[PDB]
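**Student:** This is the structure I have questions about; it appears just below.
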Amino acid sequence: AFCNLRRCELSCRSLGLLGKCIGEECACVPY
């Protein structure tokens, strides 16, 4: 399945940062 980059951005917003798709899975990272 593909990256739901929207739900990743929501999940990482609680941590104060972005939630980018890398190798078809999300990771939280700075701006």
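Going by what the header records, the deposited coordinates were determined by solution NMR.
A Cβ is built for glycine as well, from the same backbone N, Cα and C atoms used for every other residue.
These came from Swiss-Prot, pasted as-is:
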MUTAGEN   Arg6 to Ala  Small decrease in cytotoxicity towards Jurkat cells. In r-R6A-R7A; 1.74-fold decrease in cytotoxicity towards Jurkat cells; when associated with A-7
MUTAGEN   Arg7 to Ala  In r-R6A-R7A; 1.74-fold decrease in cytotoxicity towards Jurkat cells; when associated with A-6. In GS-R7A; 2-fold decrease in cytotoxicity towards Jurkat cells; when associated with 1-G--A-1
MUTAGEN   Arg13 to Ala  1.45-fold decrease in cell death of Jurkat cells
**Student:** Going by DSSP, give the three-state secondary structure for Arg6 (mutagenesis position).
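**Tutor:** In the DSSP reduction, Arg6 (mutagenesis position) maps to helix.
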**Student:** I'd like the Cβ neighbour count for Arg7 (mutagenesis position), meaning other Cβ atoms within 10 Å of its Cβ, all protein chains included.
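**Tutor:** A 10 Å sphere around the Cβ of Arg7 (mutagenesis position) contains 11 other Cβ atoms.
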**Student:** Taking only same-chain residues 6+ apart in sequence, whose CB is under 8 Å from that of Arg13 (mutagenesis position), what do you get?
**Tutor:** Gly19
**Student:** Are there any residues at least 6 positions away along the chain from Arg6 (mutagenesis position) with a Cβ closer than 8 Å to its Cβ? List them or say none.
**Tutor:** none
